[PDB]
Amino acid sequence: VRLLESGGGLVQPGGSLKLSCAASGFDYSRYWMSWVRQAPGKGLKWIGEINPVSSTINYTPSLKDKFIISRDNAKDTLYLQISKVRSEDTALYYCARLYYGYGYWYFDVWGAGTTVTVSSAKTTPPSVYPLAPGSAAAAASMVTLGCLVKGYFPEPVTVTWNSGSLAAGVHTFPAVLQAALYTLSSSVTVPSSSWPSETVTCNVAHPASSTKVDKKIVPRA
Amino acid sequence: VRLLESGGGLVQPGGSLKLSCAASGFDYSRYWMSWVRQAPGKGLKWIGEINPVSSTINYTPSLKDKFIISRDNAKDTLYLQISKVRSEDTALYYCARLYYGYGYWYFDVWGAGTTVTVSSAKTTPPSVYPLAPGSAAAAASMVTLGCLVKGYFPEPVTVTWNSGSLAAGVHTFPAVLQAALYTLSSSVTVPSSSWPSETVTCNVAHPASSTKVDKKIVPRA
Amino acid sequence: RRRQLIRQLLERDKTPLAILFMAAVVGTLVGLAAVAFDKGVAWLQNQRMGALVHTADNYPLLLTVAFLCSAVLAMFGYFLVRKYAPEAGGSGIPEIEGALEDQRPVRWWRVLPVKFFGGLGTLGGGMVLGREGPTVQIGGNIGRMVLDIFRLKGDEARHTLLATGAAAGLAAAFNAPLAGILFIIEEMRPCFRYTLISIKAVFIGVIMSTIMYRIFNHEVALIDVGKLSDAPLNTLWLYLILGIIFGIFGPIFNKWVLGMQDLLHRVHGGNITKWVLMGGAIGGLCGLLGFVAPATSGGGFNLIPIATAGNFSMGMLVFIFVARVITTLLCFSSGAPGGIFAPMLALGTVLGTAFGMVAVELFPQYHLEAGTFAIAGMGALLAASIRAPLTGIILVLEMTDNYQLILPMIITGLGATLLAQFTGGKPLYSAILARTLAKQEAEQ
Amino acid sequence: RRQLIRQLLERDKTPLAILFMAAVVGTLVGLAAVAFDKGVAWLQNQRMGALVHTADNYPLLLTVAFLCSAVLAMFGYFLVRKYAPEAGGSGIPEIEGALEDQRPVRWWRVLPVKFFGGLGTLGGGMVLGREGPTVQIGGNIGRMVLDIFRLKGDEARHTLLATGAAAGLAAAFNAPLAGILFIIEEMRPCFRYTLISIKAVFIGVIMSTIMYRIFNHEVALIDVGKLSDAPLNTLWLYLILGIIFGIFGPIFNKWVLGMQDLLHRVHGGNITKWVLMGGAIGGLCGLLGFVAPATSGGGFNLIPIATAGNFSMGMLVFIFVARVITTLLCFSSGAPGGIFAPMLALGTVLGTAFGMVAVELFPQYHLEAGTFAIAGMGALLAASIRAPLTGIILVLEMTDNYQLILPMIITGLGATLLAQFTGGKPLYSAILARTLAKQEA
Amino acid sequence: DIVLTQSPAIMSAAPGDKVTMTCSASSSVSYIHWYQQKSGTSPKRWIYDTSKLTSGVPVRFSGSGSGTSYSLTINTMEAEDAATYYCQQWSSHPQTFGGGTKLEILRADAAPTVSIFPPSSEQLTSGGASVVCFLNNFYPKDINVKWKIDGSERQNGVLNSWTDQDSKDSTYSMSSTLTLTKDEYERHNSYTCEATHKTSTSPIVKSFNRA
Amino acid sequence: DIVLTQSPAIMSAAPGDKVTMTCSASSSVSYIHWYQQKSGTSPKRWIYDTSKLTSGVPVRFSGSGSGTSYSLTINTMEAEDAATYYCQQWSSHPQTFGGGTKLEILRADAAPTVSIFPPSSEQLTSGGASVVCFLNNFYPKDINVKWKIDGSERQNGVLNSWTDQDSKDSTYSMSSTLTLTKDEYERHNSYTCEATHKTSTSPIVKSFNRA
Ligand SMILES: [Cl-]
Ligand SMILES: [Cl-]
Ligand SMILES: [Cl-]
Ligand SMILES: [Cl-]
């Protein structure tokens, strides 16, 4: 019983896109399907719904051809078209299977979500800089390393340490946007005896701009 | 309602191949499905059957795992695996949907069939050569054009004219075998006013090598 | 009282083998009879369409051969009734009801050919009448014929074999085994006096005739509607409201049918000339309407699947209803051979769908489908005019196969029967018998 | 004739007072049935919790299985013999009597006795149904509201007693139509006509079914899916199945009665030997509901499993014989709880068995044993209680395989015919007749 | 397993004739089905349960029989009926098919339309050279095709292919193909194609010259 | 439409504690639903029709209320219990959700593990210089950072970013990053980073000198 939406990403203002939600694990007919978006920071908001026979399509109070919901029962997939896209449409979109108990309807099962970004800003690779502690600092119990990932667009990037093996004592901070570019940092606190005697590398992937990069954190001489 | 079976072509003696039959237009998880074969120029022979819940599977008097029939209700596909193949298995395999009137079951809807050739030769794509009249053409009301198809293996090939918009006036001749390669040609008769003033293209397809050749018939210089 | 009861309890469910074997042959015959009848009506409706193709050019000439063919066949039926068997007018279910109380004769030597060949005329002409009327009465007479021919003795054999035929008659009319049996033990069963109708024997008759129906009419359902959506608990009150609407209308439809029997009797005064002629005028109107607006005329089974899917507009549903009310009255109230049972399904469907449409837009939170209200309304008029809800419910259920709607179907139906009672309406099959019996003593 | 015209025009007229009271009966019967259903589950749950706390020591776990079931059985058996003897066995025969004005309805006694008594026998894992309890309880609820509201007349006495018995069966199966049909087929004094208002019975059943769905929605008692159809050239096989049920029907009726006798000798009417033997049987159920859960318990669990053809041939014969044995020991020993449900499970198993044989004997028919399971399910109900029309609609309402209506009818009819021609008798009528004959003996 | 045998393996009839073919069984069969298989097409369920017609099957068709003999009958056969008809049973197991009855159509005469074709330049710039000659839409099927290079008769390297009887006009068509090497073809000049048929006493000639 | 407001916007409670959140409606509503979202994954259905658990939901959770005021409750909270709780109605159309209630774990206070980092040689080659300061693992989430260049306060070019509550110790982390041009960076020497927390009265100083 999995719902899988796709087709998010970056669109220019006044454009249009077509999100897809591919269903599996149940009879896709008999069920009503729905779209619900979550604006960054804000709460959940209902877009619309569609019955199995596609004879009733309902939307939130939303002007004319802004939203077009449909479904193809043969491919077992749900669609959503947004036209004349503005920044308010920058959100995370969920498809949901509709059901009920006493008859006051709920949102039964949800998809994982696809993120839609509406920005005239251009796709940009990230620059990845190590963060080694200087000769000014003395090592206690632990030693904090890191790498700065700056000047990219859009979200997301994925940071792992030693190809995911060093999964303990890792913080990755939310990215912050400035002047049409994102910046984020990631820490990795490790035992004092473990570095620099053993190699610590951070792995950064920005798929939007085909970037895969490894940055080795070496001490300062 | 349509049954479109596939996965035929060339196999070595003693080998094995998996035939599929994709179904659409009917509740596939409701019917018994069946396979029947027809050797070139011969009669029909029932191979097997399978109920919707895959619990009952009857075969014709065969050996061990000579035939193996299965079905995937999620994909709407019927499968047939043939083992240790000898030349008696060189046939056209129909995928048929089963049903009854009073209760004596019949083969309700048949597919188009896939051909299986059990030979030692090699998959060779066809060579398509256009056939147009020798310069001095005593043009009557009609002009007969054709194209030659040679050096392919195995069978079959399909030949249509102008993507099938030219239906009337076409004869396609049964392939002839020589030195483990097949040869056929197709004729077409069009109004003399309708050529060379218009385009006449023969569309040859040899699915065994996944090859299309669209040769266009040019008047001789 | 107690000693006698111990004797009764131990003797219960014991039907003489002779009655059982005879119940089988009754059903067998009633089945074949119903099948043959069904083929005839189709064959004649087919010929009428063949003639319309032969004159598909001249528009007024096409409208002429529509009227004439339907008139000629209607007149043929109306005549066959007034000339040979008067009791075979209208439905004929009230006539079988009387026969069970030993208050009406079963003149099978007359009615069988009259209702059969007479029905073929009215139904095959395109008139708004059902098959049940014909098949129930025909079925009853078949049960009497085999009683007579085989000279069977007893009150049990006379009532039982007359009943199983009436049931196998309804069964073979709808492919509805259970609806047939229930209809007898809810409507017919002398409703004030205990009888000797053996239930087990009724069953066998129904089975044989249903099998006979399936031998010739396999692989096709009378009504296909598909599997509809379910109904949530928080929507049930909407079905009760639908019942109330059927509950006030039920008796009002009953007044009209009776009143119209009267108003149409003045036109001819009992005259076999004015009657047959008027009968043809009505019959001709149906073959005309069964062309310029086929939904207004005909049996009604055709527009049920279309209505359930929500393919008609609101305006078109109101139109169909009013026109079909009119045409249902003109056909049945004018004593034509043919039941009113089926036309009442079509009316309930249409009315139900109409309510559904209103309900859908008034309550988007419910996620409604007008189709469920069509199926709830289908057997609702049967519950408010014939007052046989349990029969109506199981009939619809057997024909539409939407068991998940059993609660809305019951609630709507019960709602109809309640308000039909509290607004002074009376079971239409009982009132038509009571009028016949009161007028029989009104000239003595 | 003049009297008939008076009758016809007065038909289907039930006093508004009776109608409004019918509603309240069903409402109560529904809630009662629901509360009863929750209790049984609650107690079956406790029993499984104790088995977890002693899941280590094998003989120790087999002990706490026996004991728990014995202790709860004894509690039920005692509550019956001490306060309301009439609440033994099913209780449907007792309500049938009450409709002929031949038995008293002591609701002040039976309601607490059948309820809390049933909770003991059912909740202990014994092979008994809910119908017995719910129908009897339902009838008494209809008597209670007759008494409390002081309603006068033969109509009100019989009608309100009936609607409660129907709403009782309805709420036991989620089967509205089966409830109504059962009254107007089995109960309805079978020899004289009555004032049982059909319209009033309906209302009661509606309210109790609504009550059942308010607490038990989104889950069906039996799920079987949509099975295959049945070709016309296969119907004769269903007739043969009826014949086999037709011979066995009355023979199962002999054993149930004979076993009531054989078990009465063991205790002689003694409230000590009765309650103790009641616990020995009850304890055997909780023991078997672990070492072979199919042989014990209500039976609804193994129906879906049987229909799918998940049991082997050997396993089907085993279950049948063991389930015959355990059905008799529980019902025939006067324990509070119906035999209606256990008979469904028997018919399913027998049907499936016939289906398996049929499948391999006729590959040309493309059979599925599952269709013979659903045909057989209500077949024993047709051959032993001789209410086929109720049995058919009951199965239909619970399985939703309308495409099998012909095989279901044919099999059922076949059963009722051969049950008559081999001298069998409607078991609910025979049990009333034995109680009434021993009352004057 | 029951063996079905269909009486005429191949039969000829002119449209208008009443036509009957037979399916006979080794054991005892009940309710058999018939399938039509037109040229280069899949079998289509035609008649079922002995005498019922599938939807779309014209009323000119009828089935009957019982026990060991069954028949398919075309009352006033029509040209479009040219197909091979298979019978089938599944009253026993496993189900089994008949041998087939190929129905051929007798019709009026039709002279072939002969067309000659030179080896294309794309085929020449490869190695071989095939000269092709279509003779189309003739009746009856018996035809003789003769090859002449510079008057001289050629015997070896000729391949012929005939179509099945056409489903609409009931005519036959043939194609003849003379295959040679590039050098073999280039050392001559005139190629002819001689077609002899019932419709003409003197053979039909079509020819081309490189010069 | 109908507006739903949830009382505690953010709240904290130690493991094994009675937690109660509201959901108040503008107009009258009936039978509301509750969803639990953990950051990074799908919202999942928790409580429906005023107060019914879902197949899997542990028995410690409960709903209640009617008319215009409803509430979700946790008797004995757990670790795997912290997440966001959205109420949702559909008694009226169109349906609406609550603003959200973030439920967070309460713990014993923790002092920040401050770290300061010089710009890399790679970043300087580009002509930019970022000074990163990691304030790691502190409770509560409230903190103040302060930058000092040559012992002088700086407020321009600073970017702060908190992680959401951790799932191994339920502490927060933060990062302050100061971005200057290479020239602007090279004209100073002393870069200090001051973390001011609830734990101490005097800020934790971490600095480095270019010399
Ligand atoms: Cl009438
Ligand atoms: Cl009628
Ligand atoms: Cl009992
Ligand atoms: Cl019982």
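The numbers used for chain C are those of Swiss-Prot, and the residues that appear cover 17-460, in sequence.
Using the three backbone atoms N, Cα and C, a Cβ is placed for every residue, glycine included.
If you look up Swiss-Prot, you'll see C:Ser107, C:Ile356, C:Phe357, C:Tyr445 marked as chloride binding site. Its own atom aside, the Cβ of C:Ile356 (chloride binding site) has 28 Cβ atoms within 10 angstroms in the protein chains shown.
One entry in Swiss-Prot concerns the mutagenesis experiment C:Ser107 to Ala. Its note says: Uncouples chloride transport from proton transport. Neighbour count (other Cβ atoms within 10 Å of the Cβ, all protein chains): 27 for C:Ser107 (mutagenesis position).
There are 26 other Cβ atoms within 10 Å of the Cβ belonging to C:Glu148 (mutagenesis position). Quoted from Swiss-Prot for the published mutagenesis C:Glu148 to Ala or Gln: Abolishes proton transport, but permits the transit of chloride ions. Abolishes gating, permitting continuous rapid transit of chloride ions; when associated with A-445.
The Cβ of C:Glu203 (mutagenesis position) has 21 neighbouring Cβ atoms from other residues within 10 Å, across all protein chains displayed. Looking at Swiss-Prot, the entry for mutagenesis of C:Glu203 to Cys, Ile, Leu or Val says: Abolishes proton and chloride transport.
A helical conformation is recorded for C:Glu203 (mutagenesis position) in the three-state DSSP classification. C:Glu203 to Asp or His appears in Swiss-Prot as a mutagenesis experiment; the accompanying note says: No effect on proton and chloride transport.
Per Swiss-Prot, mutagenesis C:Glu203 to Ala, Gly, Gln, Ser or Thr is noted as: Abolishes proton transport, and reduces chloride transport.
C:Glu203 to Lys or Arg appears in Swiss-Prot as a published mutagenesis result, with the remark: Decreased proton and chloride transport.
Annotation for C:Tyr445 (mutagenesis position): spatial neighbours C:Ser107, C:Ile109, C:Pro110, C:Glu113, C:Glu203, C:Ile402, criterion Cβ-Cβ under 8 Å with sequence separation of six or more. Listed in Swiss-Prot as a mutagenesis experiment, C:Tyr445 to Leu is described as follows: Alters stoichiometry of proton/chloride exchange.
Quoted from Swiss-Prot for the published mutagenesis C:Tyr445 to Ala: Abolishes gating, permitting continuous rapid transit of chloride ions; when associated with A-148.
In the three-state DSSP reading, C:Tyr445 (mutagenesis position) counts as helix. Among the mutagenesis experiments that Swiss-Prot reports, C:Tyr445 to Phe or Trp is described with the note: No effect.
C:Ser107 (mutagenesis position) falls within neither a helix nor a strand when secondary structure is assigned with DSSP, and so counts as coil. In the three-state DSSP scheme, C:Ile356 (chloride binding site) is classed as coil.
Among the recorded positions listed (C:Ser107, C:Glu148, C:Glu203, C:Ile356, C:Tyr445), C:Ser107 have a CB atom closer than 6 Å to some atom of ligand 1, in sequence order. Candidate recorded positions: C:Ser107, C:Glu203, C:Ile356, C:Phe357, C:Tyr445. Those with a Cβ under 6 Å from ligand 2, in sequence order, are C:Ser107, C:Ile356, C:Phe357. Taking CA atoms as the reference points, C:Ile356 (chloride binding site) and C:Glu148 (mutagenesis position) are 8 Å apart.
Taking the mean position of the Cβ atoms of C:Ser107, C:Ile356, C:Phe357, C:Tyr445 as the chloride site, the remaining residues of that chain whose Cβ falls within 8 Å of it are C:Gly106, C:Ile109, C:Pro110, C:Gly146, C:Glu148, C:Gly149, C:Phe348, C:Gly355, C:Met360, C:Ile402, C:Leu444. Look at C:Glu148 (mutagenesis position): DSSP puts it in a helix. A C-beta separation below 8 Å, combined with a sequence spacing of at least six in one chain, links C:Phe357 (chloride binding site) to C:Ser107, C:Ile109, C:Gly146, C:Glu148, C:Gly149, C:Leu398, C:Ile402.
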